Amino acid sequence: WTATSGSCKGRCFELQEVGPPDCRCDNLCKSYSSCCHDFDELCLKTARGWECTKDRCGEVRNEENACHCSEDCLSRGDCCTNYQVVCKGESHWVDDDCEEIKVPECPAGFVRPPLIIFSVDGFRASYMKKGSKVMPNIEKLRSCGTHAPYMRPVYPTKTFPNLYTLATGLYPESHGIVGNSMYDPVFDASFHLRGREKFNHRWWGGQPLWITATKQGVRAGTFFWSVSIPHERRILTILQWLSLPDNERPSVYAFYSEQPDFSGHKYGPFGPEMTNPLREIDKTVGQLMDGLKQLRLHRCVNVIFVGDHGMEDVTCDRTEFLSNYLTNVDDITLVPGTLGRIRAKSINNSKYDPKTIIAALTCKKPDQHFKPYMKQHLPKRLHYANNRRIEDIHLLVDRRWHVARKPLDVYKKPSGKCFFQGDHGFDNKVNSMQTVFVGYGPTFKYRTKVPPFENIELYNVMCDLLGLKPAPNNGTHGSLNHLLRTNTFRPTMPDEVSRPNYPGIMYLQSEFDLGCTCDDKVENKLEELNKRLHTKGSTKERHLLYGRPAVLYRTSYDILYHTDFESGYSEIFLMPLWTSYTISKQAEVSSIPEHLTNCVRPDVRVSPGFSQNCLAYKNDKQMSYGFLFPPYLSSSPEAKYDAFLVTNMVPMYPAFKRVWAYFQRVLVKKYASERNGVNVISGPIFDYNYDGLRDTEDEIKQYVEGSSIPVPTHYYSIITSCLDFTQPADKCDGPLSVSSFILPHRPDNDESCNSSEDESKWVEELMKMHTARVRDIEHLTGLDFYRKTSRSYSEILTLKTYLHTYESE
Ligand SMILES: *[C@@H]1O[C@H](CO)[C@@H](O[C@@H]2O[C@H](CO)[C@@H](O[C@@H]3O[C@H](CO[C@H]4O[C@H](CO)[C@@H](O)[C@H](O[C@H]5O[C@H](CO)[C@@H](O)[C@H](O)[C@@H]5O[C@H]5O[C@H](CO)[C@@H](O)[C@H](O)[C@@H]5O)[C@@H]4O)[C@@H](O)[C@H](O[C@H]4O[C@H](CO)[C@@H](O)[C@H](O)[C@@H]4O[C@H]4O[C@H](CO)[C@@H](O)[C@H](O)[C@@H]4O)[C@@H]3O)[C@H](O)[C@H]2NC(C)=O)[C@H](O)[C@H]1NC(C)=O
Ligand SMILES: COc1cc(Nc2nc3ccccc3n3cnnc23)cc(OC)c1
Ligand SMILES: [Ca+2]
Ligand SMILES: [Ca+2]
Ligand code: NA
Ligand code: NA
Ligand SMILES: [Zn+2]
């Protein structure tokens, strides 16, 4: 109940929210059906429109008008935004030459430059170039300020997950808004775009920027606008708030536009109907900038122009139907569209089985346009599993497609034809899903292009712009320092927690009873000292190029040196946490010699009690083994024996060994050829609770049969070279270049529909799907890489957030 017979007189767009049953006058009151009776009359004036004209100049104030052109309007803070242009001979902001903003130029009483976030729903990254001729104001912000060629959204590339990621710095799995539609089994409650459940605070986790600001004494505008409030009135409202006295005036503001998304769904991303929405958004930016200029704030305010996601061509004819795959289609609930989420229709149905649903959905039709996954098997870069609101069964839908349960879901009578031509929600690496970032103002750089980055990083920067301490989030604070003129965040590297042991030769061959064998008894004062030097680390500068990784948790591990590679060997997990090696452009690939095919050699530096054993693998009929440093890339026949050390062995399903052997035998050399040498760090990952974070020992769900050898959920590699590929990886003077992956360690290759073919036809495609940031691997391993370079730490942080996407231009 709302007692709507209170009044909005002197309260229009009030900042403090009033509790029911008192009536509201704020920018969201319409959405709750709670505005006071006179809110339209007083707060939503429209008389005479939004622009001054020649004959209104100096008019007698008329309080009915939408905006004013009277002499007093500047002191009232309510002139039409073009007032000074029409009436006082001023230029529009867009027509002024751009001039560097070296220092904030703010009116007296301003404690900090205000921040305005201008959010555009569905604004695809390529609109910045493709629409630049019809967007002069946006083009001036872009060219004069700091811009990225695109900004990567989070998955799923839907509105609420992305807007809330922008506001919190959190992945959707952590902030809880995991789709535009959700079911929470604990609450037993459903969240939808339409309706009232979405306003309940229990859906919304983390700490969004407006709350962070308010807790730390920085006042915030109310960020959200009821859809029927016209854009011109949103802008006027912001400009009016900026005229409040110092003690009452917010420092952070948000504008939101439902366009170009609204038209993009109807017309497709590049429909000819899309030009008009882009022109209208540009005109709104112009209104805001003209308004700031009138207030003498256009060289004071930092403006962020940012989108939530892009838009792809999707039509209802490109829909896959689960009714063509599943017998039991009425026993499932599907969240449909550009992603699929499946769960049981009834929790009372004990005949429901996820295994049989996955199998019925796996590689069934030659050109199938979706792929099913248990959520823990989704690419780790999506960070889309650790939330009870994410159903166990997920469908990744190809770009340009939909999935639905049955045909009747997609049509309506009489004709059955559908309407829409655009949609979004697909994999956040998809080019059509990318969106925009421009920052303009005193705190941003002048005429500066920055590389693409992820929207999870922006919360930290917005906090920096406002002098706030960010709440704990998934950005990497400092990774976007290069966007900023000042207010940089200068982090220090994390302290190492565990120091390594450096074991020497401590065990005789006969102390080992591991059940391994090797044909290695091939029996020189010259060369003996040489092998001893290798074991003490004489080649370590070649193979460990950026320092040893730091171990950021408590554990016992050993550094092991060899001719061709260095490793950090965990006595707890019985295998390396990391193995590091450099392959120059000139390196040659060799075979595993016949006499060494099944060779595994005790490591006399490591106790039998802290070693794997071969008997366990013999007895585990499902599990085989591979090596982290690959024997194919040994520097000589003699160094090759080091590769068969039991301390270089890791458990691998035979299906996985197909993938790994091809990576090691073919792809590493290919990358060294193309990149002029590579440095490779490889290792295991254990994430059995799919939280994106390193498992402790007591979280491990699977061991090699009969043993304490834990089975990795994933294997990673980090592949580093010189950004200037005219320098070899091992003699690089400047910035680095990286690509990495986190490959799921699966007992089958059911994910790759073409796996019965030669690895040259499917393995690299798999690895691209599982591309990763170094930071992703850091979270999953508790290691900290690139500790010793010649590069600045913020530059390294940017490198650690890089994702190599394998998407064309
Ligand atoms: C991305 O960045 C984020 C933010 O930094 C990282 O997330 C953090 O990760 C931490 C580790 O997973 C986690 O720390 C835990 O906090 C628990 C208290 O949590 C509440 O309080 C915080 C602080 O205000 C709040 O933010 C939380 O919010 C979550 O939950 C609410 C309500 O459900 C949601 O609205 C919200 O969306 C958010 O949900 C997300 O996180 C939770 C986990 O907290 C998930 O379950 C959800 O799926 C979703 O992803 C909470 O309201 C605290 O209880 C934990 O301590 C337990 O574990 C330790 C181990 O050290 C143990 O020693 C303790 O005894 C305790 O165990 C007891 O409970 C166990 C489980 O019930 C039980 O098994 C034991 O036997 C014990 O009884 C823990 O410290 C932190 O909460 C989140 N923060 C957020 C915002 O998500 C995230 O990791 C980053 N991601 C990557 C990939 O890097
Ligand atoms: C959800 O979390 C955030 C929301 C917004 N804003 C808005 N999101 C909308 C989403 C759908 C429909 C209308 C919407 N709207 C209208 N007026 N403002 C908004 C901004 C956020 O950060 C700057 C974070
Ligand atoms: Ca959107
Ligand atoms: Ca984990
Ligand atoms: Na075996
Ligand atoms: Na297959
Ligand atoms: Zn949309």
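Following Swiss-Prot, chain A shows residues 51-573, 576-591, 617-886, kept in their order.
Header lists the method as X-ray crystallography, 1.6 Å.
Every residue, even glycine, has its Cβ placed from backbone N, Cα and C.
Feature annotation from Swiss-Prot assigns 1-tetradecanoyl-sn-glycerol 3-phosphate binding site to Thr209, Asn230, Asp311, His474; the stated evidence is similarity to another entry. The annotation Zn(2+) 2 binding site is assigned in Swiss-Prot to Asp311, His315, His474. Sequence annotations record features per position, and here Swiss-Prot assigns Ca(2+) binding site to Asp764, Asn766, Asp768, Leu770, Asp772. Annotation source Swiss-Prot lists domain 'SMB 2' at 98-142, citing sequence analysis. Quoted from Swiss-Prot for the published mutagenesis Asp171 to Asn: Abolishes lysophospholipase D activity. Swiss-Prot lists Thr209 to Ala among its mutagenesis entries, and the accompanying note reads: Abolishes lysophospholipase D activity. While the structure shown retains the original residue, Swiss-Prot records the mutagenesis experiment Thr209 to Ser with this note: 15% of wild-type lysophospholipase D activity. According to Swiss-Prot, the mutagenesis experiment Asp311 to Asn carries this note: Abolishes lysophospholipase D activity. Under the heading of mutagenesis, Swiss-Prot lists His315 to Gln and annotates it as follows: 20% of wild-type lysophospholipase D activity. One entry in Swiss-Prot concerns the mutagenesis experiment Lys430 to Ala. Its note says: Impaired secretion. No effect on lysophospholipase activity.
Within 10 Å of the C-beta of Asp764 (Ca(2+) binding site) there are 22 other C-beta atoms, taking all protein chains into account.
The Zn(2+) 2 site, placed at the center of the C-beta atoms of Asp311, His315, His474, has further neighbours from the same chain whose C-beta lies within 8 angstroms: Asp171, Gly172, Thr209, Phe312, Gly314, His359, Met361, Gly472, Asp473.
Checked against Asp171 (mutagenesis position), the binding-site residues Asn230, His474, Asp768, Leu770 differ in C-alpha distance, with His474 being the nearest.
Within the set of recorded positions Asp171, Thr209, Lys430, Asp772, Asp171, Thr209 have a CB atom less than 6 Å from some atom of ligand 3. Taking only the Cα positions, the spacing between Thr209 (mutagenesis position) and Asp764 (Ca(2+) binding site) is 29 angstrom.
Residue pair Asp764 (Ca(2+) binding site) / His474 (1-tetradecanoyl-sn-glycerol 3-phosphate binding site) shows a Cα separation of 30 Å.
If you measure from the Cα atom of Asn230 (1-tetradecanoyl-sn-glycerol 3-phosphate binding site) to that of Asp311 (mutagenesis position), you get 14 Å.
Distance (Cα-Cα) between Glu573 and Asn576, which enclose 2 unmodelled residues in the deposited structure, is 9 Å.
Only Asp764, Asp768, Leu770, of the recorded positions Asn230, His315, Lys430, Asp764, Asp768, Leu770, place a Cβ under 6 Å from an atom of ligand 4. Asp171 (mutagenesis position) falls within a strand segment according to DSSP.
Closest in space to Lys430 (mutagenesis position), of the binding-site residues given as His474, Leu770, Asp772, is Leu770, taking the CA atom of each residue. Within 10 Å of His474 (1-tetradecanoyl-sn-glycerol 3-phosphate binding site), judged by CA to CA distance, lies none of the binding-site residues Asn766, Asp768, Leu770, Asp772. Proximity to ligand 2 (Cβ under 6 Å from any of its atoms) holds for these recorded positions out of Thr209, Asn230, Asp772: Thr209. Taking the centre of the Cβ atoms of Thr209, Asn230, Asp311, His474 as the 1-tetradecanoyl-sn-glycerol 3-phosphate site, the nearby residues of that chain (Cβ within 8 Å, site residues left out) are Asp171, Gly172, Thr207, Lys208, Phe210, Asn212, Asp358, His359, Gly475.
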